[PDB]
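Since the structure comes first, as structure tokens, the remarks are kept for the end.
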Amino acid sequence: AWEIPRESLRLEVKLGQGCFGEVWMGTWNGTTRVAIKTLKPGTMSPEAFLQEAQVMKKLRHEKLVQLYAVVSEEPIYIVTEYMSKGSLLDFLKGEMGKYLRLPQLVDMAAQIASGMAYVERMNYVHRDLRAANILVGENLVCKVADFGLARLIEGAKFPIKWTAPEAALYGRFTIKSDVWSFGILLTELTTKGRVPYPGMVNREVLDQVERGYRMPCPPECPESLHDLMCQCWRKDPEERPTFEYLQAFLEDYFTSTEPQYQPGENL
Ligand SMILES: Nc1ncnc2c1ncn2[C@@H]1O[C@H](COP(=O)(O)O)[C@@H](O)[C@H]1O
């Protein structure tokens, strides 16, 4: 049903690479610009790679990168929507990050929250929500990507700095652990791509977080945005906001919450 013959696409330009496989910009049927996720034949089991596609089959939303097709035979390809701007993390860290201010950044957060609100409604967990897994298109369109770890609320190792402590400690992955991650994502947005918990390693992060440590308000970030971050980081997962709440709070932000916002040098 999602199967297409491989001769239907042509891999044009290389975009990303690793021990994982490759990522290619290409054309499908000689008309549609696509993105093509290749696997290096022998780095992970055939369907552990392909599970990403199988979750992407179940989930369609305008703020989630959308699965186009799959070639099941080897070499195996996952075909998806092409995002012209690449990674949110890279975008934020690069020459385009200089000129982004709170209004653009809050709008990007609100789009990501919209995508996550859908994931919430569908009884899924993403498990890997972070700026490196948000993709940017034209006109500052942000979409959540990389559903490899996503499963239904009926892995092996997880980035302590973005993972809710109950999920890192005891494997308690809920939509509320994804809310925790979204709060971390909000610091990526307001520090322009900086790694969370500067100068702290993983082991330091865990016990700090367990003892009640939370990141401070980033410079030029309104306290009301930091307050929202800290709600996302409540110790009790059920004390954390819904994505429905986050989406609406972020959409309405400059009327309801900061009607007096004045642009600074960075935010
Ligand atoms: N669907 C896509 N459209 C455009 N660029 C992509 C797409 N998927 C991945 N990339 C790029 O290739 C890299 C590959 O890493 P990954 O996010 O695992 O696919 C990303 O960081 C992006 O820079």
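The numbering of chain A matches Swiss-Prot: 259-412, 421-533, in order.
Determination method: X-ray crystallography, 2.3 Å.
Every residue, even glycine, has its Cβ placed from backbone N, Cα and C.
What Swiss-Prot says about this protein:
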- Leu273, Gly274, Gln275, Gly276, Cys277, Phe278, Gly279, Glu280, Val281, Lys295: ATP binding site (BINDING)
- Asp386: active site, proton acceptor (ACT_SITE)
- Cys498 to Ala: Significant reduction in S-nitrosylation (MUTAGEN)
- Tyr527 to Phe: Constitutively active (MUTAGEN)
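Structural mapping of features recorded in Swiss-Prot.
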residue: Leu273; record: ATP binding site; Cβ contacts under 8 Å, 6 or more apart: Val281, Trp282, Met283, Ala293, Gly344
residue: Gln275; record: ATP binding site; Cβ contacts under 8 Å, 6 or more apart: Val281
residue: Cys277; record: ATP binding site; Cβ contacts under 8 Å, 6 or more apart: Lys298, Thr301
residue: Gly279; record: ATP binding site; Cβ contacts under 8 Å, 6 or more apart: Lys295, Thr296, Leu297, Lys298, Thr301, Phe307
residue: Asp386; record: active site, proton acceptor; Cβ contacts under 8 Å, 6 or more apart: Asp404, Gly406, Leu407, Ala408, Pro425, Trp428, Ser447
residue: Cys498; record: mutagenesis position; Cβ contacts under 8 Å, 6 or more apart: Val445, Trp446, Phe448, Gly449, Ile450, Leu452, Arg506, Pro507, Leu512
residue: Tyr527; record: mutagenesis position; Cβ contacts under 8 Å, 6 or more apart: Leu360, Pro361, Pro488, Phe520
Of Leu273, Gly279, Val281, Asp386, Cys498, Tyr527, recorded positions neighbouring ligand 1, Cβ under 6 A: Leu273, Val281
Residues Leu273, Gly274, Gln275, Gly276, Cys277, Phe278, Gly279, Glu280, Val281, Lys295 binding ATP per the record - widest CA separation, whole Å: 14
Mapped DSSP class for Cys498 (mutagenesis position), helix or strand or coil: helix
Chain break of 8 residues - Cα distance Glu412 to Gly421 (Å, rounded to integer): 17
Cβ neighbour count within 10 Å of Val281 (ATP binding site): 18
